[PDB]
Amino acid sequence: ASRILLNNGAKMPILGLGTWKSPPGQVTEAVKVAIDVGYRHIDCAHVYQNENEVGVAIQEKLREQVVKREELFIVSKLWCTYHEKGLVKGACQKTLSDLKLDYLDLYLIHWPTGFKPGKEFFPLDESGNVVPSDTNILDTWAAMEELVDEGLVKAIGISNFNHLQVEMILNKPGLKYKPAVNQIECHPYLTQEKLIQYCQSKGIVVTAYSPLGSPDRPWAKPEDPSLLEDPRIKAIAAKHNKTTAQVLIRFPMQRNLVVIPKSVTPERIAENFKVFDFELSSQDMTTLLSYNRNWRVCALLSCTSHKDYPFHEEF
Ligand SMILES: NC(=O)c1ccc[n+]([C@@H]2O[C@H](COP(=O)([O-])OP(=O)(O)OC[C@H]3O[C@@H](n4cnc5c(N)ncnc54)[C@H](OP(=O)(O)O)[C@@H]3O)[C@@H](O)[C@H]2O)c1
Ligand SMILES: O=C(O)CCc1cccc(-c2cccc([N+](=O)[O-])c2)c1
């Protein structure tokens, strides 16, 4: 099946296109190509600074009648400097305006860490620490719930929440809507077994980000591990007559996850979608899981003292 049922009653495509680092001068064509070759889910965020350009592509394909709005699943995320209850609606509306949509299918709290509001996405003190917000994440959640009730978003969820933070939301006094999704980093070097089983057991769908290990991440070091170059993964790919990237995308799909590989290269966008016609064996799956080393693409030193920094905990 190409879609997974969310706890709001809607279906979410298990494959989507990522847009972090997609240059604004390339992402419009990337999204147009993606829609042309079958993608129906686009993962966006205000902090990526390219939502206007993503929106141009979506709007053209809607106008061209290549796809209907109801067939698309568009996701965006509330940035950390907008956790204050009074800023949440405006942040959502700005994203809607840029994407040229009247609703989002899913809106996520991007990180559990709230930052001081202002123009800067990472407000710093003179010593380089991020300046936190005092807004409780439960209050941010209530503001997210209001977006559902105002028709701006069909579903709400969370991203980069650890199991205790997920539990906090689930245990919120007067909780109105459960998170539909927790979007987290997940790949063979960070397999996330504990957090995934917890979320799934509560009916929360997990989306795997950086499934290829984010080789274009700005802080990549020549000596870091590399999923796409791991000979063990290449061997599994060769056995199945697929590319290493295709194996890396199929892997989370078979764990009942949604997966959102990013590309701006038309050939790779198409390649990455050709993952519905083969199956990894249980042995393949267990072998890939065995490569876990708790290695993360996404974690910032500037946030490690924030009270809600998610990655101190085991999971
Ligand atoms: N919620 C969060 O905090 C969070 C954090 C990180 C990421 N995300 C989301 O997850 C998406 C995916 O993660 P990511 O962007 O970090 O990295 P990724 O999808 O793991 O990897 C993207 C990189 O892989 C390359 N690539 C793509 N397909 C390939 C293929 N078939 N063969 C070889 N190379 C290929 C891309 O190059 P080209 O583009 O040049 O083709 C790019 O350099 C993001 O774009 C974003 O939407 C969310
Ligand atoms: O956010 C994305 O989707 C990609 C940009 C990015 C990359 C790495 C870390 C953080 C980040 C942001 C806020 C807080 C933390 N943290 O607490 O570690 C990391 C953000």
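Residue numbering for chain A follows Swiss-Prot; the residues present correspond to positions 2-316, in that order.
Recorded method for this deposit: X-ray crystallography, 1.1 Å.
Note that Cβ sites are derived from N, Cα and C of the backbone, with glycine treated the same way.
Among the features that Swiss-Prot reports, active site, proton donor is placed at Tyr49, with the record citing experimental evidence. DSSP gives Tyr49 (mutagenesis position) a helix state. Using a 10 Å radius centred on the Cβ of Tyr49 (mutagenesis position) and all shown protein chains, the other Cβ atoms total 20.
Summarising the annotation, Swiss-Prot assigns NADP(+) binding site to 10-19, 211-273. Neighbour count (other Cβ atoms within 10 Å of the Cβ, all protein chains): 13 for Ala221 (NADP(+) binding site).
The substrate binding site feature in Swiss-Prot is assigned to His111. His111 (mutagenesis position) carries neither a helix nor a strand DSSP state and counts as coil. Cβ contacts within 10 Å of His111 (mutagenesis position), excluding its own Cβ and spanning all protein chains shown: 20.
Within its own chain, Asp44 (mutagenesis position) has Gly17, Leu18, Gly19, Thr20, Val76, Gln184, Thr208, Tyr210, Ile261 as residues 6 or more apart in sequence whose C-beta sits under 8 angstroms from its own. Annotation of the published mutagenesis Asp44 to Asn in Swiss-Prot: Reduced glyceraldehyde oxidoreductase activity; the original residue is retained in the structure shown.
Among the mutagenesis experiments that Swiss-Prot reports, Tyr49 to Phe is described with the note: Complete loss of glyceraldehyde oxidoreductase activity.
Under its mutagenesis entries, Swiss-Prot includes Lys78 to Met with the note: Reduced glyceraldehyde oxidoreductase activity. The secondary structure of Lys78 (mutagenesis position), as reduced to three states from DSSP, is extended strand.
According to Swiss-Prot, the mutagenesis experiment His111 to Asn carries this note: Reduced glyceraldehyde oxidoreductase activity.
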Tell me, which binding-site residues from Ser211, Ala221, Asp231 are within 10 Å of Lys78 (mutagenesis position) if we use the C-alpha atoms?
none
Within the same chain, the residues at least 6 apart in sequence whose Cβ is under 8 angstroms from that of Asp231 (NADP(+) binding site) are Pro189, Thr245, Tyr292
Hey, what's the Cβ neighbour count for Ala271 (NADP(+) binding site) at 10 Å?
16
Enter the number of other CB atoms within 10 angstroms of the CB of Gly10 (NADP(+) binding site).
9
Of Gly10, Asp44, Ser211, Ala271, listed as recorded positions, which ones have a Cβ less than 6 Å away from ligand 1?
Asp44, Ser211
